[PDB]
Amino acid sequence: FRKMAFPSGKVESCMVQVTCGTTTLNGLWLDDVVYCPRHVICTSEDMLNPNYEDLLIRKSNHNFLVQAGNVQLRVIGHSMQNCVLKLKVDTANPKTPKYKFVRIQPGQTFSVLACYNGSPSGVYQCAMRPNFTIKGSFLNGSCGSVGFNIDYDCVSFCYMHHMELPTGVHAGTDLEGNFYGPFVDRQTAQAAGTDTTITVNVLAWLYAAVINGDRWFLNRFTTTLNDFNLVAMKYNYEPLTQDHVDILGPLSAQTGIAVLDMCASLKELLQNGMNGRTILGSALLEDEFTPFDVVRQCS
Amino acid sequence: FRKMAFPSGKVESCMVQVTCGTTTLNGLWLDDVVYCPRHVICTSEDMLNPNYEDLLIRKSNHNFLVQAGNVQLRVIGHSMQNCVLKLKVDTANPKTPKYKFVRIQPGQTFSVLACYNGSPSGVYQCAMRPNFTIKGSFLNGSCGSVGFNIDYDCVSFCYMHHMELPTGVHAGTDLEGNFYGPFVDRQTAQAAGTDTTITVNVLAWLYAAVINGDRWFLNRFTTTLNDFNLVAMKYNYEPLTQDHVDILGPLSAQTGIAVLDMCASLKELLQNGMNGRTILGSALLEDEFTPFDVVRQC
Ligand SMILES: *[C@@](O)(CO)[C@H](C[C@@H]1CCNC1=O)NC(=O)[C@H](CC(C)C)NC(=O)c1cc2c(OC)cccc2[nH]1
Ligand SMILES: *[C@@](O)(CO)[C@H](C[C@@H]1CCNC1=O)NC(=O)[C@H](CC(C)C)NC(=O)c1cc2c(OC)cccc2[nH]1
């Protein structure tokens, strides 16, 4: 069992570099449009106190330097959708995959293709936290990197990167330019709401541990859904819904462990700690695997 | 800091499926050769005690079904090199990257592109353990999946998947078909040697902690390489080689902490534990980040 990402080839073929004067970041080239974070139009001074509509009307198409590898792409139009800039270019991307733009729900997972200067660098799996941050690995020049899922040859783009919070977690938008969470694309220190643990994902991960032979945390107790949620909320875990219980069905069916029985194990874990033992080699309870992630990897 | 796979697109364009009879696995299509595990030519029953030489003499070019997607690549030549089959096909792969075949050392990390029926399924980072297994994630149909590194748009292929041990770890070959470790490609339960901790990678991780301002564990002592190697073995840690000392060079230079000073700090952690303290947010010492991974990810 590993943290596994989608193969990144279909997205790699779409990454380009976008530059305005001194400011450079990544864009996503689909058909004849390049999508990128709108703050590419900002100078350093602009970023402190931007008026985006004001700065954009003053830009000309020839101010935008778009590079796909060695080839420059001529910008022939531009518009702004929330925090995303849409650059019309004179060439269609011949490797545009079947794709969709989706806004994901907290607790869902996606793969991140970290890019720098339009060049793909690494791929890794992230979850949208309940407080709408993501725990990513992003350096200077990573803005415009995207997150995505792949479902039978179709790429669902869900995340475009904009920001690293003082706490080292990250914040960004969907491909409609709308931030996840209460953040803004301005050069200021911003805090997120208090984070919580994604309970349904922890449970999926415990089932993964059982599937892979580690059972030490199981017990003979059970619990009602409500009494589990009482303890979970006490430890800053998200509540578990009956929808979540149903989504855990296949993993319950596979292991022969009723969902509310695994809840009783998790309750004991939260109240007792792991006593220095590990689960799937982790000293901490892991909450960035969805039930579908576990089902896909373990079957 | 977290584990990152390489972007997999250059390798995805090289994945094909190879079928003999009803037996299908994955192959790697570079120029006009497809590389794949030789046990594709086994029936379910021959895998118990296979005579690959005798099994291959019954085989002809036209018995091999090679497909890129649903498109057949006609096989025009075949040969066996150790545990891989090399199938020459009539079409040179137009997406062949710059590539090399390399045999990695224990401790080295690489990205694995897990594939099923020639269809890439996922990508993740792996380290070769000192006992020559990898802690992978593989299901039925995964054989022929490859592991690789990318250095300046050149793909270094280092692993082709063959086997899952009873303990749930994985074993395979380099792309010349030579197993890492004492494993053989037959349908038998095989055991790996007892595993050890990858000392050079733990040290790289301590340097990354230092680079990030987490340096409480730096002590006032130094050690000789030989003294350290002897104590490290008492804790089931790998001994350091001269090559290990040299690849820690850049990180030592960046932090101003001599390699042997860091070894003395690690030795104190081994003899005394962490005393409830963490390093880079972990109570456990991480050993699957190489010095290159620390440089790359910073
Ligand atoms: C993009 O590369 C920018 O084009 C960059 C990515 C981050 C740099 C380091 N790691 C990253 O993920 N983004 C930024 O620099 C953004 C730009 C905004 C949206 C205009 N800003 C921040 O991430 C940012 C600003 C501040 C800050 O101010 C003052 C104070 C504290 C944190 C902080 N983060
Ligand atoms: C390839 O897919 C096979 O072409 C398959 C991959 C493993 C299946 C489950 N997870 C995997 O990684 N490989 C095998 O089935 C190989 C085939 C050999 C090389 C001919 N065999 C094993 O991995 C294997 C056999 C046995 C065994 O016997 C009896 C007993 C215990 C473990 C075991 N593993």
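We're sticking with Swiss-Prot numbering for chain B, so the shown stretch reads 3266-3563, in order.
Heads up, the Cβ atoms here are built off N, Cα and C, so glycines get one too.
Proximity of B:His3304 (active site, for 3CL-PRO activity) to non-local residues of its own chain (separation of 6 or more, Cβ distance below 8 Å) is seen for B:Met3312, B:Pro3315, B:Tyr3317, B:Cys3348, B:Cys3408, B:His3427, B:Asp3450, given in sequence order. Sequence annotations record features per position, and here Swiss-Prot assigns active site, for 3CL-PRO activity to B:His3304 (among others) based on experimental evidence.
The active site, for 3CL-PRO activity annotation in Swiss-Prot covers B:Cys3408 (among others), and the record cites experimental evidence as its basis. Within 10 Å of the C-beta atom of B:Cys3408 (active site, for 3CL-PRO activity) sit 25 other C-beta atoms, taking all shown protein chains into account. DSSP assigns B:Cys3408 (active site, for 3CL-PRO activity) to coil in the three-state reduction, outside any helix or strand.
Taking the Cβ of B:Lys3353 (variant position) as centre and 10 Å as the limit, one finds 16 other Cβ atoms among all the protein chains shown. Quoting Swiss-Prot on the natural variant B:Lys3353 to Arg: In strain: Beta/B.1.351.
What Swiss-Prot says about the natural variant B:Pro3395 to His is this: In strain: Omicron/BA.1, Omicron/BA.2, Omicron/BA.2.12.1, Omicron/BA.2.75, Omicron/BA.4, Omicron/BA.5, Omicron/BQ.1.1, Omicron/XBB.1.5, Omicron/EG.5.1. For B:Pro3395 (variant position), the same-chain residues 6+ apart in sequence whose C-beta sits under 8 angstroms from its C-beta are B:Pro3371, B:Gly3372, B:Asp3460, B:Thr3461, B:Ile3463, B:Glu3503.
What Swiss-Prot says about the natural variant B:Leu3468 to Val is this: In strain: Zeta/P.2. In sequence order, B:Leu3513, B:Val3524, B:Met3527, B:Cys3528, B:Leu3531 are the residues of the chain that are 6 or more apart from B:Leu3468 (variant position) and have a CB within less than 8 Å of its CB.
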Checking the variant positions B:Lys3353, B:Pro3395, B:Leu3468: which ones have Cβ within under 6 Å of ligand 2?
-> none
